[PDB]
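J.: Once you've had a glance at the structure underneath, I'll fire off some questions.
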Amino acid sequence: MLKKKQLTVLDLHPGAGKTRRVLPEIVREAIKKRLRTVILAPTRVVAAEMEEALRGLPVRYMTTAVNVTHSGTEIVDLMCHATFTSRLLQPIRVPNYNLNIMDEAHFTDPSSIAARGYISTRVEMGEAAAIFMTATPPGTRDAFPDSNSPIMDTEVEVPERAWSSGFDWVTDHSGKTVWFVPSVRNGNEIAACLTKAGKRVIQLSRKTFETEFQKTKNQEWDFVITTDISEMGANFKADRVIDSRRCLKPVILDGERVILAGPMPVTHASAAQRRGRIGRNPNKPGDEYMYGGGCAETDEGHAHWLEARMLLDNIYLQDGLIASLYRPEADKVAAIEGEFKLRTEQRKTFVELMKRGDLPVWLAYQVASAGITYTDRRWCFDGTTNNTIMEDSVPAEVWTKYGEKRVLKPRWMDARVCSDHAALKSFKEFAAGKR
Ligand SMILES: CCOc1ccccc1N1CCNCC1
């Protein structure tokens, strides 16, 4: 696997031991061969699990998620997928790693797709090796892969709203359930219903994931209500998954605005990863997978692959060359390669809007490419009337950094800045000049 120009898809089924058994063997071999190696974890939670899998191997944990004292001599680095792409974009030295290992390599956040594009391009140039670890490579059509123990698969109507009757099977269960919902707001409504029925519920989403995931270890629970973030190596002591089989798809309309379309069907890869939360213990056969819809290839025209092109157009590779998306997922976007390349100062603005600004990639790009500087928030208030953002059925208002109360009405409207209360609070802080 470790030879130059080799990209290996380590596609063992979910729970087959890719992270805990195979990865430490790869790392031992890499160190013996003096290969400068990077290991990419999708989340801080997985970074900390990897330290346990790799204990007593000389690895530099480029994350505050791991409490370790480095020797200073490590030739293996571990960081998050997002950290890798972030450091490529910034004026910071990133080693040309001989071996590039991506764990949970199916992750479809923009920074993960961009990282696969960069790594697979360096391999194709003949510079590097890569290992992509996932049960569900891009374009997999199998929602029901093999497991450590037999799963009971049942197609059934799954509630997506509060219910009073007609779903007794949901609450009659005495075990632990992981329930995948299409959005934070949908999970809130289902969580409230379950809580009202006397169940202990933990809610997970991207922003809350590290803090709330610890509650799955520290407290007794009946249900975990999660968005698709739990597709990325989240492990639970569960015996049932309830899967809406639904997700939100960010869609760019008319090059002008981003909407959160759907909910609509998940991909096969997503469904297999959701199911893959259970069936993991060979001594516990008959974990249950209840699924409420079919799969479709909803990644086609999904904004994350356009956003991945915005990131890759702004990463130095060699002279004016630009990394291609990883071939199996390259048809998910219609972009002109290089169309999003920014000059040095606009790139710096673009990076700062994503990092400190915490804006979606697409929205950061519209602002930076318009020649607006990071702290200039005039654009948050000068959009068209249909761009008015709502809070409790009235226009959302902030006090500007000038001390003027203004309606939130961004010149470029991205539905992800107000898809839930937390997002809207963050965007209101931004529009007010508070970060
Ligand atoms: C932004 C944090 O990234 C780093 C970058 C390089 C090496 C180590 C670290 N940290 C991680 C946090 N503190 C421990 C070591």
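We number chain A the same way Swiss-Prot does; the residues here are 1681-2115, in that order.
So this one's X-ray crystallography, 1.4 Å, going by the header.
A Cβ is built for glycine as well, from the same backbone N, Cα and C atoms used for every other residue.
Take a look at what Swiss-Prot says about it:
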BINDING   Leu1692, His1693, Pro1694, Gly1695, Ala1696, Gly1697, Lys1698, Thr1699  ATP binding site
DOMAIN    1830-2009  domain 'Helicase C-terminal'
MUTAGEN   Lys1887 to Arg  Diminished RNA-unwinding capabilities
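Show me how these features fit into the structure around them.
T.: The 10 Å shell around the Cβ of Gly1695 (ATP binding site) contains 21 further Cβ atoms across the protein chains shown.
The number of other Cβ atoms within 10 Å of the Cβ belonging to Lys1887 (mutagenesis position), over all protein chains shown, comes to 15.
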J.: Relative to the mean position of the Cβ atoms of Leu1692, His1693, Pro1694, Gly1695, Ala1696, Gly1697, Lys1698, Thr1699, the recorded ATP site, which additional same-chain residues have Cβ within 8 Å?
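T.: Not counting the recorded site residues, we get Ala1815.
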J.: What's the most sparsely packed of the binding-site residues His1693, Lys1698, counting other C-beta atoms within 10 A?
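T.: Counting other Cβ atoms within 10 Å of each of the binding-site residues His1693, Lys1698, the minimum falls on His1693.
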J.: Measuring Cα to Cα, how many angstrom lie between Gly1697 (ATP binding site) and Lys1887 (mutagenesis position)?
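T.: With the alpha carbons as reference points, the distance is 28 Å.
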